[PDB]
Amino acid sequence: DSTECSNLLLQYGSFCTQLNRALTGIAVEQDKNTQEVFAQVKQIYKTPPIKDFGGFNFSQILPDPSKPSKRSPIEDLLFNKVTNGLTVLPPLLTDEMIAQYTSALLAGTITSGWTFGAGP
Amino acid sequence: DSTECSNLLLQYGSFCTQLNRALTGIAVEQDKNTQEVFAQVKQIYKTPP
Amino acid sequence: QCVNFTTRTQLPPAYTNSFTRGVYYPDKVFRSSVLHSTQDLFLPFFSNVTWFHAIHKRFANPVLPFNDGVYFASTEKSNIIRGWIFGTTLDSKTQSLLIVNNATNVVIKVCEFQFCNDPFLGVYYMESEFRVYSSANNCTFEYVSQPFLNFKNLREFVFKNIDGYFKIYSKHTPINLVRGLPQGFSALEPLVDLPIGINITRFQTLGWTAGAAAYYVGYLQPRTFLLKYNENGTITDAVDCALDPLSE
Amino acid sequence: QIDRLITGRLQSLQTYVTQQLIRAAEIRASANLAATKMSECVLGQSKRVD
Amino acid sequence: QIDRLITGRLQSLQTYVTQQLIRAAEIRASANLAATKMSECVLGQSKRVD
Amino acid sequence: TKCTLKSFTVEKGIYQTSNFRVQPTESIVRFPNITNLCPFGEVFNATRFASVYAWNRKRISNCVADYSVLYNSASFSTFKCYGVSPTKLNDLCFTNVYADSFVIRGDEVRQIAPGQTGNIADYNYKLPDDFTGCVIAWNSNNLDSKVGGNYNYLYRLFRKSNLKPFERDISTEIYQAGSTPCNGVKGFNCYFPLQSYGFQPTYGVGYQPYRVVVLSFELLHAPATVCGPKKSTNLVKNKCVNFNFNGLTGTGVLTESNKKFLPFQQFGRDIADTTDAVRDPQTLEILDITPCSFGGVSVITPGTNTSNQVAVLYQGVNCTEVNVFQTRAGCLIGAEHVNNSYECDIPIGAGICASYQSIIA
Ligand SMILES: *[C@@H]1O[C@H](CO)[C@@H](O[C@@H]2O[C@H](CO)[C@@H](O)[C@H](O)[C@H]2NC(C)=O)[C@H](O)[C@H]1NC(C)=O
Ligand SMILES: *[C@@H]1O[C@H](CO)[C@@H](O[C@@H]2O[C@H](CO)[C@@H](O)[C@H](O)[C@H]2NC(C)=O)[C@H](O)[C@H]1NC(C)=O
Ligand SMILES: *[C@@H]1O[C@H](CO)[C@@H](O)[C@H](O)[C@H]1NC(C)=O
Ligand SMILES: *[C@@H]1O[C@H](CO)[C@@H](O)[C@H](O)[C@H]1NC(C)=O
Ligand SMILES: *[C@@H]1O[C@H](CO)[C@@H](O)[C@H](O)[C@H]1NC(C)=O
Ligand SMILES: *[C@@H]1O[C@H](CO)[C@@H](O)[C@H](O)[C@H]1NC(C)=O
Ligand SMILES: *[C@@H]1O[C@H](CO)[C@@H](O)[C@H](O)[C@H]1NC(C)=O
Ligand SMILES: *[C@@H]1O[C@H](CO)[C@@H](O)[C@H](O)[C@H]1NC(C)=O
Ligand SMILES: *[C@@H]1O[C@H](CO)[C@@H](O)[C@H](O)[C@H]1NC(C)=O
């Protein structure tokens, strides 16, 4: 809150503008990264109620309806095992949205193979 | 080897720690690069005589 | 009034290991569940500290150089140690400290005293014998505070002269080992700071019978520690950054 | 003295932003690789070895 | 005098570490490409043109 | 937004323009209790004072001196300082204070000053030319004077050499006015050095006794045990204020804390080595200091060719501390929250997006 320090800091030009601009570029690039990784399908697919996949069992990778976050057991294990003018900006996609995107990808690749990645 | 210069340098904080940490990261990164290029098989094969 | 003693049996002082004691709070700052590293005058772990014995005949009251920092440990029972002597030459030519604890309260005085070559007390089994000085010419600061007080009780003390502030640290520790120091960790809290602002480079610890008494002397050295603060804010463990490579 | 503090803290901030940009470039390369893996291994079957 | 020398040499060292990090990122990209070539051309036959 | 982008036309998007800062309202200072007052009552209003040739030097140290009470007392007819400022006594610090108390005539008061030549200055009490401090004098007609003449107070009248600074002379050696030898026996030109004062109440202004106490400061390398008083204001909590606690100054919001300090500890620091809790010197309680709720201000706008309506996001700011809707990204004002879901147009953060259809969130 020092006024004399800020008065001196105006003599240094637009260094602060450069740093804020670079950090803003990094911040939007993180969201762009998450979009390009996960938001690859515009149809949200759901798995059928009957899990008859010819003996194949996807319960460890499919979402658990019991959990409040609707995460898979492996996803829940991953989230459990990974633990002055500065502000932390929240990501655009929440963990629930990324879980829904992953769930849509899993449902598409289980019920439709590779066809959902190239069209209907 | 100057102790007065090092005492004055300590007042600049942890710049030296950052530079050493970055250089160490680069150094281990080179070894990781070599491992990932060449050590792709854990099996040593020999051509027949 | 001073008296020479000659019934002592001559014996060199012993040395003993320091173990993992001697860590004190470097500042008045609270910390919780964090690891803090600081550069301050610290006693290296597992060093030889001077050992002084008093038993019957031993009555060790030598005069030692202060250097830049001194560690006092005292496996003390029935309170045989009653004071301390701090100064440069310990006579009326110069100015010294008088830090004592008699039967009523503790007195801190900064005066030009005339100390005896053999300063000692005496208890009749009631104390009525005070032989620690012969004159007191010029005082410059007087201070009265609250009293600080098989070997049962352990007293730890650290003394420093940094920029005219005389920092005293202390802890009372319940011990049950008879002969030597115990093994364990104990953080020393700051008890009193004395704004003395004087030169100090030498000090002394304060028929007949020699009561069962013992104490230790260690020295403080500039180095770096890594101190662990728990949730309640007490220093539970410490790491000397220059002791051995694992700690480094 | 304030100018000395300003240039020191400004140098620290610029060093932080520069290393953040470098880490962001590395993370962006990793995320582009992750998107490529998502497209070619999840949305299809890949003939590329390893 | 020592402060002048310290700020100059620290600026030089930071600059050196900055281009070292940038060249390390470039070399890491090249090594990732080389590992991909080793996997897809040495350990298999590639359909990717050129 | 136009000013920040330096253009009159702004395309659709969200732009960080300003930085929100909750300005401090009050200025709070707490300092510990004013204890250990200096024993000024046994000095400046004692029973009897000393003579000028044998002045008692009283040393004041290891206490706080409240110069306001002494300065506001109107009975001191002369309160003159020569090296410091009277209005700054309550802020400056000094190692120790030496009080030189003596009794002289009402006209000889001025001679206790640098650069003055006289009987009192040369033979009774001398100050250095680089003297600092204050010379305080007050009338003592009703205490020292007696109907039969107060002859107790003696002063040195003849000495062979001038006095050095702060030098006493308690010897009664016989002065030799002429050149004839004197071995301590009075003669034609040999008189006693010390003379008694003729203090009588009937005399006017000029002969009345004055009790004069002179304070001199020392600036040695020892700590300044003598400092001025401290004025602690009231405590206001749960507001962004300016706090200065025993030299630790800054800005924050002060609330009650469940952390338990050890009794010696005063300050508290977190993992990042920033102050987060301080113990109040007046009342032994621990106040958690959270920073005042700053945040980056972002402006959400469609293209200026479409509309001039804008929405404002205060990133990481609670809506109660600033069409007012609370998101996990911050407080969003100017956008009406809808319960329906669309495709993202302008990203806000934490799953929220803004679009123009009025601006909807
Ligand atoms: C698919 O796999 C899951 C887990 O691998 C099976 O769930 C187990 O079911 C048995 C009996 O129903 C329980 O004793 C186990 O505790 C379950 N495992 C877990 C991790 O909960 C499930 O039965 C399999 N088959 C189907 C059709 O879902
Ligand atoms: C106890 O012994 C010491 C050491 O012999 C005495 O200290 C000396 O005293 C004489 C005076 O008799 C001085 O001339 C010496 O300079 C002193 N020595 C030192 C090293 O200072 C001490 O006086 C003795 N105590 C009594 C009461 O005589
Ligand atoms: C301490 O000193 C004694 C003799 O001076 C020596 O025998 C001992 O080994 C020393 N202690 C250590 C830990 O070196
Ligand atoms: C302890 O020392 C103080 C300081 O001189 C004195 O006033 C007091 O009477 C002493 N008490 C005893 C029991 O000797
Ligand atoms: C110190 O004491 C001696 C003897 O008691 C005395 O001559 C001298 O004046 C004293 N010093 C001061 C500064 O009073
Ligand atoms: C203190 O006195 C010692 C002599 O015992 C001397 O070596 C040292 O230089 C003195 N230090 C200061 C600061 O006067
Ligand atoms: C901290 O103090 C509380 C006192 O209620 C105690 O219950 C707790 O065990 C202490 N913490 C540790 C790590 O001992
Ligand atoms: C004399 O001075 C002392 C200074 O501490 C003061 O407390 C006292 O009130 C004064 N006496 C009178 C009668 O005002
Ligand atoms: C200071 O004064 C306050 C208010 O009277 C009191 O609560 C407190 O106990 C006093 N003492 C200390 C050491 O703070």
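Following Swiss-Prot, chain A shows residues 745-827, 856-892, kept in their order.
Looking at the header, which is where the method is noted, we find electron microscopy, 2.6 Å.
Yeah, the Cβs are placed from backbone N, Cα and C, and that goes for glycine too.
A:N764 to K appears in Swiss-Prot as a natural variant; the accompanying note says: In strain: Omicron/BA.1, Omicron/BA.2, Omicron/BA.2.12.1, Omicron/BA.2.75, Omicron/BA.4, Omicron/BA.5, Omicron/BQ.1.1, Omicron/XBB.1.5, Omicron/EG.5.1. Under its natural variant annotations, Swiss-Prot gives A:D796 to Y the following note: In strain: 19B/501Y, Omicron/BA.1, Omicron/BA.2, Omicron/BA.2.12.1, Omicron/BA.2.75, Omicron/BA.4, Omicron/BA.5, Omicron/BQ.1.1, Omicron/XBB.1.5, Omicron/EG.5.1. For the natural variant A:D796 to H, Swiss-Prot gives this note: In strain: B.1.1.318. The structure shown keeps the original residue. Annotation of the natural variant A:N856 to K in Swiss-Prot: In strain: Omicron/BA.1. Listed in Swiss-Prot as a natural variant, A:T859 to N is described as follows: In strain: Lambda/C.37. Annotation of the natural variant A:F888 to L in Swiss-Prot: In strain: Eta/B.1.525.
Shown here: features listed in Swiss-Prot, placed on the structure.
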{"residue": "A:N764", "record": "variant position", "contacts (Cβ under 8 Å, 6+ apart)": "none"}
{"residue": "A:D796", "record": "variant position", "contacts (Cβ under 8 Å, 6+ apart)": "none"}
{"residue": "A:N856", "record": "variant position", "contacts (Cβ under 8 Å, 6+ apart)": "none"}
{"residue": "A:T859", "record": "variant position", "contacts (Cβ under 8 Å, 6+ apart)": "none"}
{"residue": "A:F888", "record": "variant position", "contacts (Cβ under 8 Å, 6+ apart)": "A:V785, A:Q787, A:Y789, A:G880, A:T881"}
With a CB cutoff of 8 A to chain F, go through the variant positions A:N764, A:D796, A:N856, A:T859 and name the hits, or write none. A:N764, A:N856, A:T859
